Amino acid sequence: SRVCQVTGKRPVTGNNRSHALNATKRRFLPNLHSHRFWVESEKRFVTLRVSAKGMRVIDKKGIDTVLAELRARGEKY
Amino acid sequence: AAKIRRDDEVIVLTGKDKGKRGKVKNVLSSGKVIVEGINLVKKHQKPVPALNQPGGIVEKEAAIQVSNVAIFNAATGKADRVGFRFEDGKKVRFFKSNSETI
Amino acid sequence: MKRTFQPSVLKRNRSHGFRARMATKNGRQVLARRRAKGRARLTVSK
Amino acid sequence: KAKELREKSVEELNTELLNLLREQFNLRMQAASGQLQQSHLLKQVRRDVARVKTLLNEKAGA
Amino acid sequence: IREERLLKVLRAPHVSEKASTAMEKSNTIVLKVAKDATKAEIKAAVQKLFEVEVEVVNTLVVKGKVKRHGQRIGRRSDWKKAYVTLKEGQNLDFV
RNA sequence: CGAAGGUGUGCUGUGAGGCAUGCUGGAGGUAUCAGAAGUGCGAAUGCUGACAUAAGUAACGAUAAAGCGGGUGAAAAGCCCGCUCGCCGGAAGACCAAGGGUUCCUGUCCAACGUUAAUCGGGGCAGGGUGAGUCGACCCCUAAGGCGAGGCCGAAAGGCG
RNA sequence: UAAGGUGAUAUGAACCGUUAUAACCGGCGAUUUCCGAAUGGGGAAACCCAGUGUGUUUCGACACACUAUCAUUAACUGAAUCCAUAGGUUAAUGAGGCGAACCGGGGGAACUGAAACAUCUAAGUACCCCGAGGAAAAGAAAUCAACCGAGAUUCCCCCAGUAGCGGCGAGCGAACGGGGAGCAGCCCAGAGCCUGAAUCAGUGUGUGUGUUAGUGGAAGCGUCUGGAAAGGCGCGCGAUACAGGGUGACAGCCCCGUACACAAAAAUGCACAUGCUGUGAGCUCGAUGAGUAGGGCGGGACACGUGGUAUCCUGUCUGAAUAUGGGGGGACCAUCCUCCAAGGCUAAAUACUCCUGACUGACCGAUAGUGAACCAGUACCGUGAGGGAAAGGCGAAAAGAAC
């Protein structure tokens, strides 16, 4: 599925309200990307599927922390 | 806790036999009893060659409701009602009027 | 003339047979509804 | 029975069980030839069997 | 094989004109046996229990008929029939 | 010493109605004043059951076809036996697969079933009947196609492989 | 508990028992073929084919046990590639499926209404999907109020069809405040001191209490009518029992019962007691949840349809302050008041009935009442999903009509 492995962002739903306000079902997808990150302590490249948001958060926290929360939540990376 | 039993002498309260006395052959589950010389019916029997049973009208004894028969007190000569007490450690029957055991 | 039901056993059982139902979500819902209505036989089996 | 059987060892019980199956066999043999008068016998043995078996178990069980 | 199983195999002698015919003419007996028993076990069981020599056992399965009792439709149970060939030096016992 | 209900008859009220009572019935009914209503039927091409009508009328399923003697039997155009006649014969014959599931064979019965009778039956009831190393299925091997560990994908279910 | 029994349609045969190993009722046990999550492989469900390891046995084969996946932990193994990881095998622990309604989350209509119809409505309903428990959810203020104050949530009645929202149409619809039901508060983001010290969980034992079989349980005769009395007439008696049912018509006193008074070998529900092991009290000093708050853009939730629209949620792009601080007080600003977000647990009052027991009804009485008073989700109809009937009453007793 499209799910951010970091922030847990998922597809959500909403509408097109047109100019005449005709409401129509739609979705908002997370913005997702398959990316290789450098883990120094493991000396290795982990590949996560993450949103832009996720990436930014990886910059802030460091990747060690993030992966610690991936083993904690118990989801495989 | 069963009041009327095999071989008790009873007197009949109700029916064509009212007042007659007799001896219990057996009891049935439905609360019916079958009493000696009591409630004869005339039954027609199709002759059966396997059992060598002739035909004819057999007088037989038909079950009577156990509510209708009373346990006969031989002491008082009256119909009685029955009750239970514990003598020794054993459950025993007695007559209500003279409160004597059976 | 040629009518609509031309029977076959292998066909019958692959299409509606027990195992065929159990294969899927929907089928097990059928078997649920039947067990709830309390049928004599659920599926077509011999 | 069943007190009587309880005081016998496991071996003698196996032996009794086999006797019983011979007797049972023999019985339903007689019964299927129409040679049986006393039917009540089948039930007698058919149940005794169970008794024996139910002991064997608890002697192994504990 | 175990003997305990054996004594459970053979239900009953099958009685009929066909039966009598084979028993007289071809030296063969006819048995109702447990639905699950096999040619091995029947060979074993006759050879054991009647103590006579079996040549070969042929079998078939009889589908019970369908009956009506008081409008109700029942089904008579299935069962298994066995033609049991005795080696000729044998002569029948019925017990 | 005969309730409700059914059927009559008689009387009485402006009316829906009421009272009494002969038969039937064989154990429940209910004054009075109040209370609550699944409260009143002829229609709805109303819904269920029952019985009419046309009418003892149309019809009895291939225009291949029957006739006689004897048997059985309550009763024989139709059943069994014999004799002639006639129809199919690249089938209206014989053997399978499929599909059915005991309809097979014997005895026995004739209510219903059989478009008539039926003593007959694929009908009823009871019994018997299906014997495999080498015929099939199973089994060994794969086709299209299916399912599909991990895997890829997808809001969830799930899709693809 | 017992003098009768071997379930029913349903007789009989063959028996078992009568003072307690007949039967019957309950407690714990034993057995529990095959299918089915189905789990050794497969499969057209109730079948087909195995492997490994023990154990015999004359050595023909038989018996018995283990063998699913997936998650997690361990152990051993172990490529590309040196370490390493991936991977591979064994082992222990758990999960999978079913089920009525209620519950929280993920998706989510249209008919209809608007006397047409698009916003709106219907309605976050039907339905689908996931997850859970006997309840769940919610929950200890970055809450409201109004210069006086309240003090978590849930639920009921008001406030009020008001304030408002709305093609200002159709409609929708609060809150503040008040009366009640119920009431309970806690921990982590850390050190020191005194340490098993509150609580809570596990387990034994004791008594008490409920449940699962049970025991006793009052007092009536005569007479007419009649097939039969319980009915009429006469004289009695019981009542902490005149609930109700049955017996040849309508019985307090014939039978079962009913009020009342009792009982558990064993298993279980709740209580305190007490022992136990695991869980840590209290105090002092600290500390105080960042890609977060807010913002831009797009939607949604708030009664509130972007409106002057606060307030919450977030797909997207961003982005602070840290008690000399921040949030809210219906645009917004200042003043005044109040509150501390971005960490987590929590009983009760509330909703529901597949199911067990008892009691009741100005509920029905066989075309009614459940589709189903009867062997009914049956026959029968449909390839299938599914549809889906008809059918109660001899009598007191079969005495069911010998000849």
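Since chain E takes its numbers from Swiss-Prot, the residues it shows come out as 2-96.
Placed from the backbone N, Cα and C atoms, the Cβ positions cover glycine too.
A mutagenesis experiment is reported in Swiss-Prot for this position, E:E18 to Q, and the note states: Strongly reduces trigger factor binding. Under the heading of mutagenesis, Swiss-Prot lists E:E18 to A and annotates it as follows: Binds normally to ribosomes; strongly reduces trigger factor binding. In Swiss-Prot, a published mutagenesis experiment is listed as E:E52 to K, annotated No effect on trigger factor binding.
A helical conformation is recorded for E:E18 (mutagenesis position) in the three-state DSSP classification. Each residue contributes its Cα atom, and for E:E18 (mutagenesis position) and E:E52 (mutagenesis position) these two points are 25 Å apart. Counting every protein chain shown, 7 other Cβ atoms lie within 10 Å of the Cβ of E:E18 (mutagenesis position).
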